[PDB]
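First the structure, in the form of structure tokens, and then the observations on it.
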Amino acid sequence: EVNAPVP
Amino acid sequence: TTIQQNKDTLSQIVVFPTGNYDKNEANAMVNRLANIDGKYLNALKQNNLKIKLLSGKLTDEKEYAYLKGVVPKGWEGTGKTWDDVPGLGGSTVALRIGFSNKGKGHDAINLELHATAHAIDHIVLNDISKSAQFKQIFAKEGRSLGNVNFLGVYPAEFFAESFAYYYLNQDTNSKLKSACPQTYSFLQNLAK
Ligand SMILES: [Zn+2]
């Protein structure tokens, strides 16, 4: 699982 | 646990890069992670989670080369790919040094706390952001913390950012308490 930060 | 204990825990999971980087800023990132409740940090440590601080682009690391050219979830329409994203959280944690603050390629209140919150959600708390309890909280308060078209759409992102507000400093902790009371209580009870 990978999650980017808030754009 | 105390800040001394949390920095001791973090010295055992944080990985510093080989190449050159701002040592003082890396230390500052560790200091902010040290605000996280020690119960969570030691659970990450037990699961052998590494917090990798990076001297360059995320996709320059061998283990993230597979993300070159890939558009992150929720970043559709930004024109950006993972190559340009300064942090990653989940089953692993990778963070570019110097990009902590809001506006440094992201709009999170703090990069390392948001990303580490994702790892705590997934690794330690069995994806609590998708639990029925948190979905009801998210349905009511998920748009009270700004970036409503992002935080208000993805429960995991609302959890991660709320987590970051709770632990960054007392001002953000109080701001969360006033804007998202049920989320605040949820996080307060989660930490015992
Ligand atoms: Zn995120």
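Numbers in chain B track Swiss-Prot; the residues on display, in order, are 29-220.
Method reported for this entry: X-ray crystallography, 1.9 Å.
For all residues, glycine too, the Cβ spot is worked out from N, Cα and C.
In the three-state DSSP scheme, B:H146 (mutagenesis position) falls into the helix class. Listed in Swiss-Prot as a mutagenesis experiment, B:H146 to A is described as follows: Not able to bind zinc. Highly reduced activity on fibronectin. Loss of activity on fibrinogen.
Its own atom aside, the Cβ of B:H146 (mutagenesis position) has 27 Cβ atoms within 10 angstroms in the protein chains shown.
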